[PDB]
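Asker: This is the structure I want to talk about, given as structure tokens.
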Amino acid sequence: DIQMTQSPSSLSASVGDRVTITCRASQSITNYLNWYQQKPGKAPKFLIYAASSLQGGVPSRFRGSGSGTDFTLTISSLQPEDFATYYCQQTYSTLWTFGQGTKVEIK
Amino acid sequence: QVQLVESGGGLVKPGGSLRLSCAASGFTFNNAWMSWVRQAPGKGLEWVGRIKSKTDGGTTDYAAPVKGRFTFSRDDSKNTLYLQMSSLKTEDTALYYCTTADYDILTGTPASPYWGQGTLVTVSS
Amino acid sequence: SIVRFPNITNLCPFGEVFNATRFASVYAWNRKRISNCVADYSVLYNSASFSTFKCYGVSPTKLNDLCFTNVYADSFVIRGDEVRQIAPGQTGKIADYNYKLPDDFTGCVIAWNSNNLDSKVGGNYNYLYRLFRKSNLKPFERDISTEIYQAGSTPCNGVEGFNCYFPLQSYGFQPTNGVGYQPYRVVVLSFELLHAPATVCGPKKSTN
Ligand SMILES: *[C@@H]1O[C@H](CO)[C@@H](O)[C@H](O)[C@H]1NC(C)=O
């Protein structure tokens, strides 16, 4: 089976900072994983695959990276309306896994 | 373009048979897989299960948290996905989503874009 | 000794497609229709700067004595190891997506090395080539296009990535690799005969 850790359950700060969210797993998965965005009152959408390349229509501000079992999704000079819940997800090519994200609260 | 919808929910006592139909409108059905996921209120989404494609017999990749409670079937004739459940439980009162899942070619990393609108499941005696 | 032939002249420019500067890219291979001339192929044969000359039509010794309707000279650049993909029959990536030869191709395929001229200090990301397509290619058909490709599922409405890969990819010619990864300049000479009169063939030698 597969397990993973999603300690960063809430990380928000002054608008325009270098926000980041971690995604750590005990087992080895390599680059089989993705990151999604969900705004309130709407189904989650597809943003990042392979932790390297974003998806069409996504501003290049988002930047995912990492290796092995540790990965990070950050943003530089975050734009308005970016506030949303960002979810991490992993695949072993046979088994599936999700992870609780961060509910950025306006402050 | 690409569209997806769900239907078949209801408010029933535990035990009654229930069918959920997810209909894919106008991208493709016979050359791609299909997946079902859970999103409980005030909680992070969680795996529910996916099945294979091209009428190979089905992989029946049921998820761990709901092992031996649900079943899946891809109706290729009408190009839809049917999910059958019999024994409902209070802890299963979570939003349900049907999504398109298929691994890429260059990087070969599975992901699930083009999600559906979702179907609400509620049980209350 | 018994026959005489007129003074030679009008040597059409094979150099214009051999000694030229740029040979475009494989996905946009040019096409020079050489006609109405007397091409002395001997020089193209007796030269030390040509690496591979594996012909597939007629023996490359009497070619200066067979007169065809016109000769089509194509030119492009390829990876070193793929120089054997241009040959008839053999399949691969450029064979069925960028350039293909018919079953009974009756010309010749010159190729040579250019690592000293088509790679800057850090390499040049200028030569593109196709890596995806709906299906294979019929012989001698260009595919100049930019429409996005879809592989797994769903369409690509002017988008890119995740089953919307850009159809064209660069080579990345770094001047520090083995021969297989160095730029080879390749020319294809396809003769063509037609019910119309012939006008192109090698010079008729002269004597006292
Ligand atoms: C290119 O220039 C050299 C310069 O000496 C010449 O020998 C050669 O014949 C030229 N190329 C062709 C195809 O004639």
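By the numbers in Swiss-Prot, the shown part of chain C spans 325-532.
Every residue gets a Cβ built from N, Cα and C, even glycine.
So Swiss-Prot lists these for the protein:
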DOMAIN    C:334-527  domain 'BetaCoV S1-CTD'
MUTAGEN   C:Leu452 to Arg  Increased resistance to neutralizing antibodies. Decreases HLA binding to NF9 epitope. Increased binding affinity to human ACE2
MUTAGEN   C:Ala475 to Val  Increased resistance to neutralizing antibodies
MUTAGEN   C:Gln493 to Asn  Reduced host ACE2-binding affinity in vitro
VARIANT   C:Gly339 to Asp  In strain: Omicron/BA.1, Omicron/BA.2, Omicron/BA.2.12.1, Omicron/BA.4, Omicron/BA.5, Omicron/BQ.1.1
VARIANT   C:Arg346 to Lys  In strain: Mu/B.1.621
VARIANT   C:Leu368 to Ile  In strain: Omicron/XBB.1.5, Omicron/EG.5.1
VARIANT   C:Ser371 to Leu  In strain: Omicron/BA.1
VARIANT   C:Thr376 to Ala  In strain: Omicron/BA.2, Omicron/BA.2.12.1, Omicron/BA.4, Omicron/BA.5, Omicron/BQ.1.1, Omicron/XBB.1.5, Omicron/EG.5.1
VARIANT   C:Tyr453 to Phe  In strain: B.1.1.298
VARIANT   C:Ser477 to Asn  In strain: 20A.EU2, Iota/B.1.526, Omicron/BA.1, Omicron/BA.2, Omicron/BA.2.12.1, Omicron/BA.2.75, Omicron/BA.4, Omicron/BA.5, Omicron/BQ.1.1, Omicron/XBB.1.5, Omicron/EG.5.1
VARIANT   C:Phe490 to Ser  In strain: Lambda/C.37, Omicron/BQ.1.1, Omicron/XBB.1.5, Omicron/EG.5.1
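What's the neighbourhood like for these features in this structure?
Answerer: C:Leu452 (mutagenesis position) is surrounded by 18 other CB atoms, counting those within 10 A of its CB over all protein chains shown.
Secondary structure at C:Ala475 (mutagenesis position), taken from DSSP and collapsed to helix, strand or coil, is coil.
The secondary structure of C:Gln493 (mutagenesis position), as reduced to three states from DSSP, is extended strand. In sequence order, C:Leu452, C:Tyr453, C:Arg454, C:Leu455 are the residues of the chain that are 6 or more apart from C:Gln493 (mutagenesis position) and have a CB within less than 8 Å of its CB.
In the three-state DSSP classification, C:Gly339 (variant position) falls within a helix. When Cβ atoms from all protein chains are considered, those within 10 Å of C:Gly339 (variant position) total 11, not counting its own.
Cβ neighbours of C:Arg346 (variant position) (same chain, under 8 Å, six or more residues apart in sequence): none.
The Cβ of C:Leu368 (variant position) has C:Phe338, C:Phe342, C:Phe374, C:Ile434 as same-chain neighbours under 8 Å, each 6 or more residues away in sequence.
The Cβ of C:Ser371 (variant position) has 12 other Cβ atoms within 10 Å, all protein chains considered.
DSSP classifies C:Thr376 (variant position) as strand under the three-state reduction. Cβ-based neighbour count (10 Å, all protein chains) for C:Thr376 (variant position) stands at 15.
Cβ neighbours within 10 Å of C:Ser477 (variant position), excluding its own Cβ and spanning all shown chains: 20.
Around the Cβ of C:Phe490 (variant position), 13 further Cβ atoms fall within 10 Å across all displayed protein chains.
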Asker: Mind running the variant positions C:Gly339, C:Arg346, C:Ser371, C:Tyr453, C:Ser477, C:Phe490 against ligand 1 and keeping the ones whose CB falls under 6 Å of it?
Answerer: C:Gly339
Asker: What subset of the variant positions C:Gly339, C:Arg346, C:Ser371 has a Cβ sitting under 8 Å from a Cβ of chain B?
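Answerer: From C:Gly339, C:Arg346, C:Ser371, none lies near chain B.
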Asker: Taking only the Cα atoms, work out how far C:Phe490 (variant position) lies from C:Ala475 (mutagenesis position), in Å, as a whole number.
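Answerer: Taking the Cα atoms only, C:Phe490 (variant position) lies 11 Å from C:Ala475 (mutagenesis position).
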